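Asker: One structure, as structure tokens, below. Some questions next.
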Amino acid sequence: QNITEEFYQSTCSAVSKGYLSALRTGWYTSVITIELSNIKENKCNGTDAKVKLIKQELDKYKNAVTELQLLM
Amino acid sequence: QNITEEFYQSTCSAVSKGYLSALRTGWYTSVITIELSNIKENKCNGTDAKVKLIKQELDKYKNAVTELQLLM
Amino acid sequence: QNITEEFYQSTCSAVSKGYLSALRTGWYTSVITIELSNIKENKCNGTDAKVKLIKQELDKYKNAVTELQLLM
Amino acid sequence: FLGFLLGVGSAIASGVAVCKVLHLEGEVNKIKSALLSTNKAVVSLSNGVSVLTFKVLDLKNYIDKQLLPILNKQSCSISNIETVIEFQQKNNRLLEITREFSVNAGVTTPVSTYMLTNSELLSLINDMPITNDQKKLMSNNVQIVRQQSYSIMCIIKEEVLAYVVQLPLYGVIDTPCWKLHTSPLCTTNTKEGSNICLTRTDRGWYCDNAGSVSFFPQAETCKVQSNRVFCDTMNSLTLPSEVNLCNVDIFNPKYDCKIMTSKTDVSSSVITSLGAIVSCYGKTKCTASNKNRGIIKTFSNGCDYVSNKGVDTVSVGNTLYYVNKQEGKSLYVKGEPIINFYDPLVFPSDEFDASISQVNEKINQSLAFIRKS
Amino acid sequence: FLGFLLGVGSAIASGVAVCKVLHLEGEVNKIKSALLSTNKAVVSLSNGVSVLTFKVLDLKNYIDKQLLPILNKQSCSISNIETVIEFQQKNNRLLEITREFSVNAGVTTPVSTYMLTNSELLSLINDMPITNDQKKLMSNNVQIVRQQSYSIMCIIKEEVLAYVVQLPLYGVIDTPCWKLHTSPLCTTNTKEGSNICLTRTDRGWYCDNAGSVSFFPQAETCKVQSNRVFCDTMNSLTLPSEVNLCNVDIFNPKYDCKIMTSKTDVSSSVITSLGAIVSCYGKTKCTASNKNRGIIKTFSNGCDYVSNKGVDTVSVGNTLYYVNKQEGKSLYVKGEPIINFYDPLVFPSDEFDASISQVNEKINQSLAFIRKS
Amino acid sequence: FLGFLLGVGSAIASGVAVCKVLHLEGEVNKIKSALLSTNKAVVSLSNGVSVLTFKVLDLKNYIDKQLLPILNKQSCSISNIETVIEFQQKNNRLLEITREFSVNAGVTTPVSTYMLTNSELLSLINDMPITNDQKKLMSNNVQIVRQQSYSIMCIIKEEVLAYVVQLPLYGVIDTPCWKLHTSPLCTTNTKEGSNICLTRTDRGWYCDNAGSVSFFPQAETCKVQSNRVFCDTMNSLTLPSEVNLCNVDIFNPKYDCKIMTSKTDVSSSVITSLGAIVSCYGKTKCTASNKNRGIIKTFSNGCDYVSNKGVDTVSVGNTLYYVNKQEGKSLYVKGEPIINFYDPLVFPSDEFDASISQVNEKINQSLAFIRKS
Ligand SMILES: *[C@@H]1O[C@H](CO)[C@@H](O)[C@H](O)[C@H]1NC(C)=O
């Protein structure tokens, strides 16, 4: 039915038939973009804690952008 | 002691004795389960922001389960 | 100048010159530390949701510390 | 064993080419203007090839029109905390992509969800220059697609981050394939030495391809679904179909089957798709066992084979092997081992990559050398 | 050098078998009923084998009795944001498991913390059908257990997601082991050619096992703890015990030690457990140095050895080698190099996988050929 | 193909040594007291070696002076939820480090952002006892630094977690390097057999180093950024400079070029830095194509070469090859294939690791044997 197998004692070897192919014949490239923002050194009063959290996230974002620039 | 090493200049080769064995020799299978819920599609007003976050989390959960079903 | 390449049909082989070297001649070790805390692991009311979340986070932290201790 | 015969090639040459064309003065503004309207567009590159382009994340829009307006307007203190989490979302992706590119030196071998989501990957597959059958095959096995594709970080400038996702192309589909397993075939004479061993070296996968056979020697670099065999044509040789004759008869004149000769009397076990081959030589204990009945067969010296029906374990010396318990029908083709056809005094005691005709010619040469006296 | 002699086998055949047994009508309902009471239970599968079963995460309870009651009560209006975070907890594990299975096509080679936590893994080990020594060994080295075990995604149906974690067994424990390091042993004549080189090919690990010796040629596929050697019996040959004689005397008639012959006069260094072997040939600079005192030894041409006590670095040409600073006792067995026992004119200039008897016999062949004229 | 000639060495011996020196009574308190003032300090270890020490994360400070004081003061119910998220930050790093060490058995290959951030890595590089040239090189190629360095989890006690980051030392810089690509060179007669094949085996990287040539056979262990080749001196042989002569003339008396002989008539393609080598034998289809104009060349039987200028694709049978689109100038040195200098009946049909002089000597032997009649 689906998968079969034959063992040749003559040459001490087995063959496994019944499989189907999916072969990588080539490639397909595709450009993927991410639109970024140029934060120009913000400045506001850090009295709230939520503003501190947003500033930490902005620092993470700017550090990510700088790290990506530095791998060139 | 606990470890010794002998160098035979005759054949230019070293032997490091004193170790102990831990050989696999076999396997032990064990079924591990995660109880899931097939939550039925909600229908409510997505006016709140926290409800929108909960909706996003439910989408993440359902998409993970769907990938797992689709991974067979 | 820049990268050049010569193909010898005589021996069926190509040589690609113009590259520069950066060889790992050795190593430099450096100890990097993370200061941990031996927090007293109990005694608060698990009635609040924020307090329950902080207690779960403390459980995560101490379990991480325990896993690190088990790496010996 | 034939992994050295294949040629070497650059895997990401196409992605690197698309990157080198994106570094030209301009070409980034082209993509930006094309994506000014929608989130997906076909762009004609300066090298002529037209490529599909996705805008998978819009951060300039969110930062500059939804977060910074509310922050740097007045009263920088925000009244709701859901904005903090909403910004932790839609930013984790950029951070994770940055970290993946940093640790993997700019090119990742499996394409993660951070690089490309399943919805985006399916949208990309459906808009590819391939037949609908290939589209269905790729869509059903997105995980294997991610395993066989790369993502090259390309450029970051002009307020745009670019990386090229280089996807596999499954041009050949549904052609019949078969795997060939081999094991050493030695003599069983009682002497401690003078024991000749012969093996077939053409082990690996074979698939029909354009009237020829694509052969993959390193079967470890081929993934297997239910009965679908995903391989890379680059890790492959291209052979005539007559190589298949090596299975019906190894002495046929049409094709010359590559073999290997040695004198190493080592007992081995090779587990096949549905069953196990056991080459039991020397004084080694070789055993076939069922899970619930213990040992059920003791192998005599030579090359033997057992089916996966009733046999669940194959032991050779101290090594234990679990046999694949997948359904199928097995066949035992009785025949005399080829190793009994040669003289131990004329046999080549060591030859790694030889063939039947080569061994026969060396035998003729050595016999002529001996006969001269 | 003997890595090619090993047989091939299916690694996850047992987990895949348990999976194929989990698709039978009623087996998942059996496991669910077994885990209805507690989070761990021994279940006799329809395959006969009894397996331990864990319920590592209960989301149906939380979602259906803690989230859905509060969400869809009147108009899904939520009043507190701690519910969002409480749901991000207890859900990260499922998402990470899904991602791990998606990137690895359903089978992961190291078992992560997401698959199985250290507490759950220790609880599973302690309730296994193994001796207390094996329990202690597995419990002390959970990292090596995770490195040598698999996780096969099995089935998802009947509101249950199941994956089989296929753990090692460690049947052989506490038997003595020894590693064998080899280096090329050449002659030291000043001529550019006519310089014969001999090497031992049996390098790797050796352990006593059931009156035989399990030999591991690919010593890289063996992890080493303080003095415990974790190896896989599948990456191994099985040899007679007499092979150890190759260390006490290499010309003994009982066992034939496999060697390698060449004519390549290349200087090399092989770092052992407690010291370093230096094969210094040609005009190469070979140096032994201490961290605080600089160079402390200059090597003469030949094969020499230094202990790790006082010596921290070995330099060969431009290559630098850091020696293992592990505690132990080293011994230098003085003796004449074997390479000085052969004729350079009769020596076999090339044989990759040979032995003492094979090389010595081929010398007889060539000498008989030369003497006939 | 020459990977077996290399010597073996311990890669993490230095980091493990620093760890074993870190287990001494009073050394962790030494490091902690040194880092009590600042976040980085040079510490003289008990073994004499002075190492740089970093405090990359302070949790005791935060836990004991910012979280527990507000938690367990009075009315343990907390008034702000931003503390939960602020604690989820600064704690993800510890969890991820723990998990990375758990899955990688305590020593992780390329050093991730969790182990060591880019700011911390640059700060560590800039404060090293090396010349400014190495500092600039390491700072510009932090990704290759991460790929070529280890992180060994060392110890956790006295409220401190310690791991040794073992960074590369690029002592040799800016010396000229060259890659050598090889392909089988066979005869093109129409006969089914009697077709001899010759190949060069010295393929891989070569760099000038202290008047010698550091040769890397496993070119896979060498990264390339722009035209800089980052290699590891441990995965290398050290050869005389005269080996380069093998390119201007392969029969020169100074150096003996290693070759390989076979009789396998296999068509192959080897993609080089700027171009592609095509060994087209048999009835195989060999094609060179441009992306915008299709097939532009059909290869005749033999060993040929095309430049990457105008050629975007090389097809051999069913294998497709994308050529590297890196800019440069290619040169075609016309000459007669060496394989046409040997007798097909006297040619050694099989020799894995041989050289020109060895093959010539065996030919001399066989010819002297033949001439006696
Ligand atoms: C080699 O030399 C002589 C043959 O006359 C014999 O004594 C010895 O056993 C021979 N060894 C072999 C053939 O291995």
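Quick note: numbers on chain F are straight from Swiss-Prot, i.e. 137-509, in order.
Looks like X-ray crystallography, 3.6 Å, at least that's what the header says.
Quick reminder: no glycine exception, Cβ is built from N, Cα and C everywhere.
According to Swiss-Prot, the record shows the following:
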- F:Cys212 to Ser: No effect on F1 and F2 structure and glycosylation (MUTAGEN)
- F:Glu218 to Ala: In strain: Cold-passage attenuated (VARIANT)
- F:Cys313 to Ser: Impairs translation or folding of the F protein (MUTAGEN)
- F:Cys322 to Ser: Impairs translation or folding of the F protein (MUTAGEN)
- F:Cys333 to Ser: Impairs translation or folding of the F protein (MUTAGEN)
- F:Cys382 to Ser: No effect on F1 and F2 structure and glycosylation (MUTAGEN)
- F:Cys422 to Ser: No effect on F1 and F2 structure and glycosylation (MUTAGEN)
Asker: Could you check which of the mutagenesis positions (F:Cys212, F:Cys313, F:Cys322) sits closest to F:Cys382 (mutagenesis position), going Cα to Cα?
Answerer: F:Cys313
Asker: Can you filter F:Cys212, F:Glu218, F:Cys313, F:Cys322, F:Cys422 (the recorded positions) down to those whose Cβ is less than 8 Å from some Cβ in chain D?
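Answerer: Among the recorded positions F:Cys212, F:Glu218, F:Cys313, F:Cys322, F:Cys422, the ones whose Cβ sits under 8 Å from a Cβ of chain D are F:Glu218.
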Asker: Of all the mutagenesis positions given, F:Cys322, F:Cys382, F:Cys422, which residue's CB has the most CB neighbours within 10 A?
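Answerer: Most Cβ neighbours within 10 Å: F:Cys322.
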Asker: Give me the CA-CA distance between F:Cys422 (mutagenesis position) and F:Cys322 (mutagenesis position), in Å, as a whole number.
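Answerer: The separation of the Cα atoms works out to 16 Å.
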Asker: Which recorded positions among F:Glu218, F:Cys313, F:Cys322, F:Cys333 have a Cβ sitting under 8 Å from any chain A Cβ?
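Answerer: Near chain A, the qualifying recorded positions are F:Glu218.
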Asker: Could you check the mutagenesis positions F:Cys212, F:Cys313 and say which one's CB has the fewest neighbouring CB atoms inside 10 Å?
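Answerer: It is F:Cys212 that, of the mutagenesis positions F:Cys212, F:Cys313, has the fewest other Cβ atoms within 10 Å.
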Asker: Tell me the Cα distance separating F:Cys313 (mutagenesis position) from F:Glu218 (variant position), rounded to the nearest angstrom.
Answerer: 56
Asker: Which number gives the other C-beta atoms within 10 angstroms of the C-beta of F:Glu218 (variant position), all protein chains shown included?
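Answerer: There are 15 such Cβ atoms around F:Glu218 (variant position).
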Asker: Looking only at C-alpha atoms, tell me how far F:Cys333 (mutagenesis position) is from F:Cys313 (mutagenesis position), rounded to the nearest Å.
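Answerer: It is 29 Å, counting Cα to Cα.
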Asker: Just to be sure I understand the packing, how many Cβ atoms besides its own are within 10 Å of the Cβ of F:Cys333 (mutagenesis position)?
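Answerer: Taking every protein chain into account, the count is 20.
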Asker: For chain C, which of the recorded positions F:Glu218, F:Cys322, F:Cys333, F:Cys422 fall under 8 Å by Cβ?
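Answerer: The answer is none, since no candidate qualifies.
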Asker: Could you state the whole-number distance in Å separating the C-alpha atoms of F:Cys212 (mutagenesis position) and F:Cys322 (mutagenesis position)?
Answerer: 83
Asker: For the C-alpha pair, I'd like the distance in angstrom between F:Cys322 (mutagenesis position) and F:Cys313 (mutagenesis position), rounded off.
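Answerer: Pair distance, Cα basis, whole Å: 29 Å.
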